Amino acid sequence: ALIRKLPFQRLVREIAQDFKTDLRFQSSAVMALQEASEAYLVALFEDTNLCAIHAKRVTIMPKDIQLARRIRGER
Amino acid sequence: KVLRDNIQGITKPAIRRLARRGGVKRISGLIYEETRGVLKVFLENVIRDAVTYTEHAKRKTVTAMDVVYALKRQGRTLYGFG
Amino acid sequence: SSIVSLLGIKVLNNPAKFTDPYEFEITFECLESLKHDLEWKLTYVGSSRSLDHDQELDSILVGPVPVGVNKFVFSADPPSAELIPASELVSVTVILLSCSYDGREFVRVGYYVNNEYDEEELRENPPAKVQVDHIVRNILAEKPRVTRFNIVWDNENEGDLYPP
Ligand SMILES: [Zn+2]
């Protein structure tokens, strides 16, 4: 919905290529990854905004995104 | 460095929509590249696992079931201890 | 399905000086006898740019784990300012309170921590040489970000078919 499908599907294909040649995703699998990517990034932005607010800033910065990746679990 | 390295899966307007959806009001211009980098790590981790399950099932086609399970590895994050 | 669950955390002394210890009270539940150890770690993120600047502040290793509700306190020494990139010292960061069982991480709690000078003059014109004694930290205690991982709890009772 927020992400357009075809460029997203190409990225998925390129990434999957680095793991195993000649391997397609079912349309439902790509859709599942898209929906999950949207949910992941929305949640990351929620934490990112919180970080900025706590820093007394109204503008999010790359540091806020990296810290949100630590505040949610990292790995 | 080369074209393949710079292939993207989310556009700049999409990044802005996702940011608004997450409650963001203003952004550094450096946020587009940052967000793209974070997305690529997320997808590499999930797809790596999805592919492992597909291979063990003697398949060449990745299914939603492989993706759904791979997506559990990130854990479940909430506010508070409920 | 988790044998051990975090029930709550209290951030006890907040706001505080940068050099003050971190006081926490942690409460958790253990549903049944476990063979191995739990370890709670407290980690301060020295830089958002790299894990290289993480400072582990404290650890409590418990084993065996008593069944029922358990409580403990950290009074953890603060991070070393000398080990933090000076440009990232008086700025927001995160602290992370985690727990593992038999070496398998099952819960992580992250808090934002703002660091700000306690004088208008310094806040307006922060000196190149940081003045640690004037830094006040403020943990966002009302918004812990709690992440749970579904782990295997009893290697005799359950098997992961894709172990690491
Ligand atoms: Zn002074």
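Residue numbering: from 1, along the chain as shown.
Keep in mind that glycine also has a Cβ here, set from the backbone N, Cα and C atoms.
Database features (Swiss-Prot):
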MUTAGEN   C:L6 to M  Enhances transcriptional silencing
MUTAGEN   C:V45 to D  Reduces acetylation of histone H3 on 'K-56' and enhances sensitivity to camptothecin
MUTAGEN   C:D54 to R  Reduces transcriptional silencing
MUTAGEN   C:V94 to R  Abrogates interaction with histone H3 and histone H4, abrogates transcriptional silencing, reduces acetylation of histone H3 on 'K-9' and 'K-56' and enhances sensitivity to HU and MMS
MUTAGEN   C:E105 to A  Decreases histone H3/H4 binding affinity
MUTAGEN   C:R108 to E  Reduces transcriptional silencing
MUTAGEN   C:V109 to M  Reduces interaction with histone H3 and histone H4, enhances transcriptional silencing and reduces transcriptional activation
MUTAGEN   C:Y112 to E  Reduces acetylation of histone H3 on 'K-56' and enhances sensitivity to bleomycin, camptothecin, HU and MMS
Rounded distance in angstrom between the Cα atoms of C:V45 (mutagenesis position) and C:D54 (mutagenesis position): 5
Pairwise CA distance, C:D54 (mutagenesis position) versus C:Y112 (mutagenesis position), rounded so that it is a whole Å: 15
Mutagenesis positions among C:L6, C:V45, C:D54, C:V94, C:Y112 whose Cβ lies under 8 Å from any chain B Cβ: C:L6
Among C:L6, C:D54, C:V94, C:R108, C:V109 [mutagenesis positions], residue with fewest other Cβ within 10 Å: C:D54
Candidate mutagenesis positions C:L6, C:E105, C:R108, pick with smallest Cα gap to C:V94 (mutagenesis position): C:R108
Residues from the mutagenesis positions C:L6, C:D54, C:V109, C:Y112 that lie close to chain A, Cβ under 8 Å, in sequence order: C:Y112
Spatial separation of C:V109 (mutagenesis position) from C:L6 (mutagenesis position) - C-alpha basis, Å: 10
CB contacts for C:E105 (mutagenesis position) [other CB atoms within 10 A, all chains]: 18
C-alpha spacing of C:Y112 (mutagenesis position) relative to C:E105 (mutagenesis position), in angstrom: 21
